[PDB]
Amino acid sequence: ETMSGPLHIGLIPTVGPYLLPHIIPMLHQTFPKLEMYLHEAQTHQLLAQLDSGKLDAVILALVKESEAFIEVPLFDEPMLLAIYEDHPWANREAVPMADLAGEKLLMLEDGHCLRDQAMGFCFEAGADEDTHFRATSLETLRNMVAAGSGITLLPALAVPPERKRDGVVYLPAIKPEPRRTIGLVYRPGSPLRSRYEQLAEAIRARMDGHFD
């Protein structure tokens, strides 16, 4: 019927790996006849393939470039601080954002920054934001933090159950708590919009209160 057949879904690298395990089993139960194909690529590549018609829908961090499409907010995901064990802040319980000034921040060119990068910076204006690992990935960042190359912010879904793991300590960032909005995007005027909407609603429901 309405939720049958293939659906090609795109997810950005900083969302896909960590969100899928939470929603795939639920989608298999809610739509037994739906066949999902998952694709991961950077925001620009996903929005181009969505416009081309190669993808049905895309899940990403809503940014300025996704306003030309239909955006359905799914949930707000906070970001936590990741620092190596032997870092001075290791014994703190929370760290205000203003403190990131004069600290070496690792970051990614896509799906990571809190600010649109027309402002000149990614997380904090006075921070020393490294560019050498900008074209890599989230797991690369996590492992370089453990190696002591610097610190960074990671989406909550990418943080292990423990406060400390493999030489990395994860702690809350406050005043204000950094957050990003993950949403489902699709072509406006799309003939199969009813299907995309039902899909977005099922995900919003499952993730509701996940970070409370």
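The numbering of chain A matches Swiss-Prot: 87-298, in order.
This deposition comes from X-ray crystallography, 2.3 Å.
Note: Cβ is positioned from N, Cα and C throughout, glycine not excepted.
For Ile110 to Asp, Swiss-Prot lists a mutagenesis experiment annotated as follows: Resistant to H2O2, constitutively expresses oxyS, probably destabilizes the reduced homodimer. In Swiss-Prot, the entry for mutagenesis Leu124 to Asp states: Extremely sensitive to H2O2, almost no oxyS induction, probably destabilizes both reduced and oxidized homodimers. The structure shown retains the original residue. Annotation of the published mutagenesis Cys199 to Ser or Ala in Swiss-Prot: No activation following redox signaling; the original residue is retained in the structure shown. One mutagenesis experiment named in Swiss-Prot is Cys208 to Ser or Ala, and its note says No activation following redox signaling. Looking at Swiss-Prot, you'll find the mutagenesis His218 to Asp noted as follows: Increased sensitivity to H2O2, reduced oxyS induction, wild-type repression and DNA binding under reduced conditions, probably destabilizes the oxidized dimer. Record note (Swiss-Prot), mutagenesis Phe219 to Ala: Increased sensitivity to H2O2, reduced oxyS induction, wild-type repression and DNA binding under reduced conditions, probably destabilizes the oxidized dimer. The unchanged residue is displayed. Where Swiss-Prot documents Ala233 to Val as a mutagenesis experiment, the accompanying text is: In oxyR2; constitutively overexpresses oxyR-regulated proteins. The annotation that Swiss-Prot gives for the mutagenesis experiment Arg266 to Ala reads: Partial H2O2 sensitivity, reduces oxyS induction.
Other Cβ atoms within 10 Å of the Cβ of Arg266 (mutagenesis position), summed over all protein chains shown, number 23. DSSP assigns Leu124 (mutagenesis position) to a strand. Under the DSSP three-state reduction, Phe219 (mutagenesis position) is assigned to coil, being neither helix nor strand. In this structure, the CA atom of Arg266 (mutagenesis position) is 21 Å away from the CA atom of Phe219 (mutagenesis position). The mutagenesis positions listed here are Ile110, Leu124, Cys199, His218, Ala233; among them, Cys199 has the most other Cβ atoms within 10 Å of its own Cβ. Put simply, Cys208 is the one of the mutagenesis positions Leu124, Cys208, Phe219 whose Cα lies nearest to the Cα of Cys199 (mutagenesis position).
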